[PDB]
Amino acid sequence: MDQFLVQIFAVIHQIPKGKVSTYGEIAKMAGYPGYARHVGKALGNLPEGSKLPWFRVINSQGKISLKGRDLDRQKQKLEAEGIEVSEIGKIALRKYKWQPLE
């Protein structure tokens, strides 16, 4: 359990209802610029239904991080929050962007 994990997860616990964020943002806000790809490499190892909400953090491409079955599985957990997920796991960040400062 690296401090890297502790930090990025602490940021994930702060993701609100109906809003999502990207690995690029999470990494910078956690104090690890350029480790966005590593954040995803960690979330992919999480058990679905874990106390830590993995599904709320997607890629900087504006799409679902996992593919195949976990694509729709993440998608469903997003739909439960009221989030649009199109065919390729496409999420409109323009309206689902997490705004930490209003």
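We number each residue from 1, going along the chain as drawn.
When the header is checked for method, it gives solution NMR.
Keep in mind that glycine also has a Cβ here, set from the backbone N, Cα and C atoms.
The Cβ of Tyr23 (mutagenesis position) has 22 other Cβ atoms within 10 Å, all protein chains considered. Looking at Swiss-Prot, the entry for mutagenesis of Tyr23 to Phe says: Slightly impairs ability to bind alkylated DNA.
The secondary structure of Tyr23 (mutagenesis position), as reduced to three states from DSSP, is helical. According to Swiss-Prot, the mutagenesis experiment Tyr23 to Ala carries the annotation: Severely impairs ability to bind alkylated DNA.
Mapped onto three states, the DSSP output places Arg37 (mutagenesis position) in helix. Around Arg37 (mutagenesis position), the C-beta neighbours below 8 angstroms that are at least 6 residues distant in the chain are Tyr23. Experimental mutagenesis is annotated in Swiss-Prot for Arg37 to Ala, with the remark: Severely impairs ability to bind alkylated DNA.
Under the heading of mutagenesis, Swiss-Prot lists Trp54 to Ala and annotates it as follows: Exhibits some affinity for methylated DNA. Under the three-state DSSP scheme, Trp54 (mutagenesis position) falls in the helix class. Counting Cβ atoms from all protein chains shown, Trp54 (mutagenesis position) has 22 others lying within 10 Å of its own Cβ.
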